[PDB]
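Chemist: The following block contains the structure, expressed as C-alpha cells.
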Amino acid sequence: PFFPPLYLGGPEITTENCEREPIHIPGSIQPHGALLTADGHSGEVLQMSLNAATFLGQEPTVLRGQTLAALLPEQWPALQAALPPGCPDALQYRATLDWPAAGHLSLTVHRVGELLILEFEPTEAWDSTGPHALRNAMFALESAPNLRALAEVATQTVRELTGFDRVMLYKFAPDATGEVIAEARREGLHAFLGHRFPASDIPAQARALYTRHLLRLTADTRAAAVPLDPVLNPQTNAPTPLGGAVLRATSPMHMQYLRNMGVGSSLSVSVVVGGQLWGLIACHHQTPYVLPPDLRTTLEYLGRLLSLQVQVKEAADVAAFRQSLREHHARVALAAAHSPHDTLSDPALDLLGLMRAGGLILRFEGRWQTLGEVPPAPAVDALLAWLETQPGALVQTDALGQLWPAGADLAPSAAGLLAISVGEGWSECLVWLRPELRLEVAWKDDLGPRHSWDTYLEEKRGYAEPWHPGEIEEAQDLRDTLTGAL
Amino acid sequence: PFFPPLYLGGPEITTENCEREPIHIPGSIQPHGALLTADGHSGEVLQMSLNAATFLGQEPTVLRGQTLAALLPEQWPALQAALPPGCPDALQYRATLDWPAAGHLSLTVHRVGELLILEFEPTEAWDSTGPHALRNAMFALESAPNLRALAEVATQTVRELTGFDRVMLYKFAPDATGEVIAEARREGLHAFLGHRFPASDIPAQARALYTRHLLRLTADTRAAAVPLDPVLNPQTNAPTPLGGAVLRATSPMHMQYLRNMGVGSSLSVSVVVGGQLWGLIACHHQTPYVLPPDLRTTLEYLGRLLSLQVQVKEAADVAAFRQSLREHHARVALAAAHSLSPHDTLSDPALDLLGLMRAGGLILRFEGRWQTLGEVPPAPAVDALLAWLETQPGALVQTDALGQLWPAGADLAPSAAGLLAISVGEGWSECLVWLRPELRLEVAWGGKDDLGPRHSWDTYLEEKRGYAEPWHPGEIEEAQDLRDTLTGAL
Ligand SMILES: */C=C/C1=C(C)C(=O)N/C1=C\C1=NC(=C\c2[nH]c(/C=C3/NC(=O)C(C=C)=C3C)c(C)c2CCC(=O)O)/C(CCC(=O)O)=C1C
Ligand SMILES: */C=C/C1=C(C)C(=O)N/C1=C\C1=NC(=C\c2[nH]c(/C=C3/NC(=O)C(C=C)=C3C)c(C)c2CCC(=O)O)/C(CCC(=O)O)=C1C
C-alpha cells in the first residue's frame, strides 16, 4: 500500500518507510519549467504551477478559467488529434511555440484520464545539433562487437553529446540489485565501475515508473519544488498524477542522496528489453544542469537504440556461450565413451571450467574425490548426506546457507552448489561448488554510495555467483549422457 | 547455386532463372551517383565507375592509382578509424563533403574484407514540416494498441516524412509469403491493403541482403546502370561485393516489375526481429527520389525502432488472444462439469466450439457415433476421414492442407482444407475434429498475363490451392489443454 501524499496528511518520508512514498503524485514541479492541467473535453485550464505566471509572461488570474483554444489556437486541434481519449499517459505530443515574452517554448502534453497535462520548457528555434547526433550515436552503437564494448561506447557517447561529468550504465541482476557495468567520467573523479548497489536503493514504484516512462530528470538537487494551484484536481478533488510529467518534482529522499554524492543534476534514460527494465543510463553533474528538450530527445532516441542493441548482443552472447559449453561437453563425452573417477579427474578435461566452479565432488563406486577448493572431508560427507535427502535429479542454489542451514559455516569454501545424480537416487553424483562472492570497493554512516556498497555486501553474505541458466541446462544434458555411459 | 554474372559469360536474366541471379555482384551502380573502391590498408583507388570521372570532376586516369589521402586528406584518417579492419560490412560511415566540381556531396563508405567502398551522391538539406514530428511519431508507435494500428501509424508516418505516393508494410507469413497489412497512399490510387504475393517474388539472396542492410533504394527504374572500371577487383581478380553498396544496381527483373506498376522510384526499410526479416516497409513514387542523408538517418532509426516495437505489439496481441481463448475455454469447462449428453452439450451454439478454433466445420465422435456442426463434407467422406484419423498416430493432428498429408482427401478441400483433431480418450474412439474451408480471398483493388502485381496475386492463389488459414499457436495450445480437460470428463 501507498502512504498519502504530504499535502493530504501523509506521513513524513523516512529511511524506514521510503518504499511506500507516492512519488507519482508530489503535487509540485521542478522550477525550470511550468505545468498546466486542462479538461480533456472543454480545455478549461484548471491547475497551475505558481511559477507559470512568470514563465508564460501572462497574469496567473487570467490564465485560469481560460480555455486552451484561446491560449493556443494553433495547437489545440492538433493537440486533441494527437491525444485521443483513452490513450496511455506515456503517449506524449510535443510542439514548439513562439511567444514574444518568453521566446521559443517547448510544449509537451500527455493525457491522464480526463486531464490533459501540458509542460513548458524554454527551447531552441531550430536545432541542427540533433540530425547528425543521431547519426553518429547510431553508427557508434552499431559498431560494437560485444556487450562490454557496447556499454562503454554508449556511456562515452552520452557524455560526448551532453557534457555530463559522469555517465554510467547500470545492469539489473535477477535479484533486483544493480551494477555499474560501464562508465565514462571526467578526469579527477572516483570510479563506480564494478560497484554494486542493493535493490532497496531504487524502490519498486520508481522501477515501474521508469519502465513506463523512459526518461526522468532532476535538474537541481537543492532547489525547492513549485506547487500546483490548486494542489488537487478540481474535477475529482484527487491528487494529480505526475508520473508522465517530465517536470515531476523529484522525491526529497533521492535528492538527499544525490546531495550526499555532490551531484547537482541527474538524468536517467531507461533501458527496457522485452517489457522488463534491463538497465538504466545514469548521468551525474556537480553543478545544476538543465538539458534542453531537443538534445534530451536525442538521448531518448539513444535509449531505444541501446535497448535494441542490448537485446541483440545478449542473444549472441548466450548463443556463443551455449555453443562453447556444447564443445566442452563433446570434449567430455568422447572421454566418457572410452572410460569414472580417474577419467573425470583429468585436468585436461577441466570439469571446473565447464561450470566455472572452484570446487568439484565426484561420488562413484562408494567413494568420493575432490578437485579444487573444497571444504574438509567430514564437511564433504555431511554435504553428500544432505544431497541424498533432496529429491529430484538436479540441485541448484546461489547460497547453500539458505537451503542447508548446517552448511552455513562452509559457505566461504562452497556458497553456490550445482549437483546432478548419475543414477537414480544419489549413490552416484557430481557436485560443483562455488566460493563466497567476494568483491572490493570501487574507490559516512548516513545514506550514500559508501553505505550502499557496505549494505550490498552485507545483504549478499553467504551468496555466490549465480549459476547461468545455460550451465543448468548443460548440467541436466550431461547427467543424461553419463547415465548411459556406464 | 548462383549463375555467373553477365560480365563473366553469365546467362541472360529471364523470368525462369531469376532465382539464381547474383544480385550482389552486378558489377555496376545506379547513374545517380559515383562509386570507388580502394585498398583497406593503403588506400589506393582500384575500381571506379565510368561516370565517377564526370561526377567527381577529376579525370579517370588521375583518380586511379591515387591514394585516398591525396583525394580526401580531411576524411581519410577518420574514415579508417570509423571502419577498422574486421568490422561488419553492414556498418556504414556517412559524412558530407564539399567539392568545387560537383558541389556538396554525400559520402557513404563501408568496408568489405580488404576493400573500402566509397559512395558519392548529390545531397541537400532536409526540412521536415514537423521539427517534433519524429518524436511524436515515436510515442505514437509505442502507444499503439495492436499490430495493425502500429503498422497503420508506421506507414502514415513514413509517407508524411518522405512524401511518397505510396507507403506500405509487408508482413512475412510463416510460409515465406508476404501480405500488405497497412498502406498510406495519395488520393486517387488503388489500394494494396490485403494483397498477398508469393515468396518467389523476393529471392532468397534479396531477403538475406535486406536482412543485413536496412535501407535499399532504386532512384530511377528507367535509368541504365553504370559499370565499374575495372569490373573485377584487382586484389583478387574476383567480382566486387556490392551488397553493402547503396548505389548497387537493382536487378533488371525488379526494375521491369516496378515499371509495370508505373513506379519510378522505390525505397525499402527492413524490419529485422531476432535476426529474421519479419517484414518490410516499401515506398513507391512515380518520380525518382534521392533521399537526403538526414532523412536516411531518420528512416534507419525507424527501421530499428519498428524492429523493436513490432516484437512488443505482436507479443501483446498473442497475449490478449490467448487470454480470450482461456475465458472461452473456462465457459465450456463449466458446462463439462454438469454433463447430461456430451454430444448435445458440445453442439450447443451458446458454447460455440466453431468460434473457439475459428473453424467452419466440426466433427464430434463419441460412444460410436459422430455428429457434425457447420459446413462439413458429406457423411461417407466423414467416415473415411475418421478412419484415416484412426490410422494417424498421436493424440493431436494438425494440417493447413489435408490433401498433402492425406491424398484421398484432396477432393474434400473446399469443405475442409485445414484440419485440427484431438482425441478425448486414448486411441481415436472418441475425438473432436475442427475443419477450415479452402483459403478464399478477394482482390485488393477490385478492377495482364505479363509480370506485375495482378500476376503475383494470381500465382499466390494458385500456390495456396487446397491450403487454409494456418492454425494460430494459441488455438493449438488450447486444443491440447482441451484434450487434457475432456480426458477427466469421462
Ligand atoms: C527507500 C528510499 C531510497 C533510498 C534509501 C535510496 O537510496 N533511494 C531511495 C529512493 C529513490 N531512488 C530513486 C532513483 C535512483 N536511486 C538510485 C540509487 C543508487 N544506489 C547507489 O548505490 C547509488 C550510487 C552508488 C545510486 C545512485 C539510482 C541510480 C536512481 C536513478 C537515477 C537518477 O534518476 O538519478 C528514486 C526515484 C525518484 C524519481 O526520479 O522520481 C527514489 C524515490
Ligand atoms: C525471380 C525474380 C523476380 C520476380 C519474378 C519478381 O517479381 N521479383 C523478382 C526479383 C526481385 N524482387 C526484389 C524486391 C521486391 N520484390 C517485391 C515483389 C512484389 N510483390 C508484389 O505484389 C509487388 C507489388 C504489388 C511487388 C513489387 C517487392 C515488394 C520487393 C521489395 C521492394 C519493392 O517494394 O519494390 C528484388 C530486390 C531488388 C533490390 O535489391 O534492389 C529482386 C531481385
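What you see of chain A is 7-345, 348-451, 460-502, where the numbers are those given in Swiss-Prot.
We read in the header that X-ray crystallography, 3.3 Å was used to get this structure.
Including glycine, each Cβ sits where the backbone N, Cα and C put it.
Below are the features listed in Swiss-Prot for this protein:
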BINDING   A:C24  tetrapyrrole binding site
DOMAIN    A:26-94  domain 'PAS'
DOMAIN    A:152-316  domain 'GAF'
MUTAGEN   A:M259 to C  Binds PCB (in vitro), but difference spectrum is altered
MUTAGEN   A:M259 to A  Binds PCB (in vitro), but difference spectrum is altered
MUTAGEN   A:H260 to A  100-fold reduction of chromophore-binding activity
MUTAGEN   A:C289 to A  Binds PCB (in vitro), but has aberrant spectral properties
Chemist: How big is the gap, in Å, between the Cα of A:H260 (mutagenesis position) and that of the residue listed as 'tetrapyrrole binding site', rounded to a whole number?
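Modeler: Cα to Cα, A:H260 (mutagenesis position) and the residue listed as 'tetrapyrrole binding site' are separated by 10 Å.
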Chemist: In whole Å, how far is A:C24 (tetrapyrrole binding site) from A:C289 (mutagenesis position) when you measure between their Cα atoms?
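Modeler: It is 23 Å, counting Cα to Cα.
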Chemist: If you run through the domain 'PAS' (A:26-94) with DSSP, how many residues end up as helix, strand and coil?
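Modeler: Counting residues per DSSP class in the domain 'PAS' (A:26-94), I get 20 helix, 15 strand, 34 coil.
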Chemist: A:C24, A:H260, A:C289: which of these recorded positions put a Cβ within less than 6 Å of any ligand 1 atom?
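Modeler: Once distances to ligand 1 are taken from each Cβ, A:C24, A:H260 fall under 6 Å.
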Chemist: Measure from the Cβ of A:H260 (mutagenesis position) and count the other Cβ atoms within 10 Å, all protein chains considered.
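Modeler: Excluding its own Cβ, the number within 10 Å is 19.
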Chemist: Which whole-number value in Å describes the distance between the Cα atoms of A:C24 (tetrapyrrole binding site) and A:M259 (mutagenesis position)?
Modeler: 8
Chemist: In three-state terms from DSSP, label A:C289 (mutagenesis position) for me.
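Modeler: DSSP assigns A:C289 (mutagenesis position) to strand.
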Chemist: Quiz question: given the recorded positions A:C24, A:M259, A:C289, which has the greatest number of C-beta atoms lying within 10 angstroms of its own C-beta?
Modeler: A:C289
Chemist: How many Å separate the Cα atoms of A:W451 and A:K460 across a gap of 8 unmodelled residues?
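Modeler: End-to-end across the missing region, Cα to Cα: 14 Å.
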Chemist: Ignoring the 2 unmodelled residues, how many Å lie between the Cα of A:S345 and the Cα of A:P348?
Modeler: 7
